[PDB]
2 protein chains.
Amino acid sequence: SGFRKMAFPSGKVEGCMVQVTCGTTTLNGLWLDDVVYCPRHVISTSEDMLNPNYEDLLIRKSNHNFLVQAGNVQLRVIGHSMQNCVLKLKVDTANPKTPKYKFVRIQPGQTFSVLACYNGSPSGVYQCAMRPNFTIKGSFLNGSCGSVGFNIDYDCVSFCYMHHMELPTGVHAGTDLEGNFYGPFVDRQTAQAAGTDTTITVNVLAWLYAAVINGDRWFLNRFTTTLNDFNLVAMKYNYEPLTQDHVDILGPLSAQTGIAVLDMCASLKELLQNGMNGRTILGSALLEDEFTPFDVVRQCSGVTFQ
Amino acid sequence: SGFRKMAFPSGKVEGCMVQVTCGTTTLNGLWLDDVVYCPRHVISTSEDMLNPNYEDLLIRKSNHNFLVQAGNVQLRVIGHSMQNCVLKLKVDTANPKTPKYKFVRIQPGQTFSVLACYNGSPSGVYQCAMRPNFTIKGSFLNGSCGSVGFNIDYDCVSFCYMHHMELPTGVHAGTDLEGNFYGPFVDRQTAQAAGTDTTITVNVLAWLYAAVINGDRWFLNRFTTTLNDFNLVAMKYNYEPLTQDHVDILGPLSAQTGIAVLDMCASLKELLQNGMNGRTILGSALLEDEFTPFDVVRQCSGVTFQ
């Protein structure tokens, strides 16, 4: 029983974390088969231009200008490349602890586990979600650049995020490991807007189903309605519109305890006009929106990763 | 920048998790140098859970009885003993993944990270705390016994918990690695409700400081309160008594933020009677008591002006 905010076991990712230094800038890097992946802004943030020119900053650099350190033993760089935001340092030594991995880009509403690293040493692991404004509300300090977010599929660390910079709002932005930034962001230091953040309704519905799996119903009432009878309600309460594809993926959770996904929406509506404040909703008062339907199944079924 | 419920990297613990099977019961085990630590009750039988005589059952079992698997490879047991609640299984193969470790018994209110495992493979990692009633609020399904809780100090895993049972109220009970339960619990079939969960005051005070170092200062403290009269209101609100030792550990956060320990106590009273009315302390509407002062300093490492 119980329901916590779980994160994936980070063991397979801890063995890939190295330290990348170019000049005086030092951040983290991901050591896959024989390539080290790190944000490209390790090559130009020592002279503090506020607008680095990464196209010409890399041509001058040679292989010996970089310094990849795998904890203790130094790594030889035998080639460098840049894929639109990230630096690929070709290394001579293949990482023996490379797991099965794949690069995948996530959509807003998806969740992943972040491994905060400093100087190549992992410090903590936490689970977060990709907000609709293409930002993440994580916990990063200076020197955490290069930290990655990931999921696991039976052995397969699907990397989906790499931390690049922090927005003035306090939220954090980054790219996928192909390089493309999540949202309209640039790796330069110019001030950029965070965007409009909306609570994820599809994750809220899944979270409410997790309460009735371990068992706390406490709100199921008031005249089950249809899809469009809740989209306009979400507009007023800052929540995002609910699509039918969200209902489609809410099937298994509805096909376990509840009657229909439509029934869950009606009870959620009263949770907006009214507040609990006397009995927590299985973890707290405020509604949590960082639990995808796929995360609830994983935690309630005890899925492991070998 | 940012504050989240992070857990320690579970990489070093995953390398110590094995699967222990005793005839018909299967749970997890902690594979240290040449001893596999798993909860006793693995040798017990469903028909004999009324009042198991573990000493009598341990004699009936031999080394060939215990089936220890480190993934796909079997470990041969060459001895079996019992530290009154755990089953030390002497094995022939020394674990090469053993990190520097030590068995520590934590006090109520201290936090640790839990690596939930099933059939010897990890499922997820999350952060929780030992509640004052000597129970934890975790997420465990059947077969999670043997999952351990731990902390890391820069090179060393401090094992402090091993999961044994789930109480009927939804909370979980376990032992230290030396085989001693936290609280009035035994591995039998008696009721064991464990009673009256209490809120941790030293942790919530630290959590209130975390909001200060992240852009939340609207819980202004006007007056102050001494050590005793603070406990006058902390007995009816069901809060852990605050001691001068708790003030000493809160010293570094008091100096870093400039708010005195006694001053912050008076700030809590405004949030109690008046409620929220839309007030969210940086992460939720309710108070969080699973952040020790050490966790706050660890995560948002500020500076102290003196």
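We're sticking with Swiss-Prot numbering for chain A, so the shown stretch reads 3264-3569, in order.
Including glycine, each Cβ sits where the backbone N, Cα and C put it.
If you look up Swiss-Prot, you'll see A:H3304 marked as active site, for 3CL-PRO activity, on the strength of sequence analysis. Under its natural variant entries, Swiss-Prot includes A:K3353 to R with the note: In strain: Beta/B.1.351. One natural variant catalogued in Swiss-Prot, A:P3395 to H, is accompanied by this note: In strain: Omicron/BA.1, Omicron/BA.2, Omicron/BA.2.12.1, Omicron/BA.2.75, Omicron/BA.4, Omicron/BA.5, Omicron/BQ.1.1, Omicron/XBB.1.5, Omicron/EG.5.1. The active site, nucleophile annotation in Swiss-Prot covers A:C3408. One entry in Swiss-Prot concerns the natural variant A:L3468 to V. Its note says: In strain: Zeta/P.2.
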Self-check item: Nearest of the recorded positions (A:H3304, A:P3395, A:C3408) to A:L3468 (variant position), judged by Cα-Cα distance
Solution: A:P3395
Practice problem: Return the residues near A:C3408 (active site, nucleophile), defined as same-chain residues 6+ apart in sequence whose C-beta is under 8 angstroms from its C-beta, sorted by sequence, else 'none'. | Solution: A:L3290, A:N3291, A:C3301, A:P3302, A:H3304, A:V3305, A:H3426, A:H3427, A:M3428
Quiz item: Could you state the CA-to-CA distance between A:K3353 (variant position) and A:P3395 (variant position) to the nearest Å?
Solution: 35
Quiz item: When the number of other CB atoms within 10 A of each residue's CB is tallied over all shown chains, which of the recorded positions A:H3304, A:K3353 has the maximum?
Solution: A:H3304
Quiz item: Which ones in the same chain are close to A:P3395 (variant position), with CB under 8 Å and 6+ residues apart in sequence?
Solution: A:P3371, A:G3372, A:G3458, A:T3459, A:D3460, A:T3461, A:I3463, A:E3503
Quiz item: How would DSSP class A:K3353 (variant position) in three states?
Solution: strand
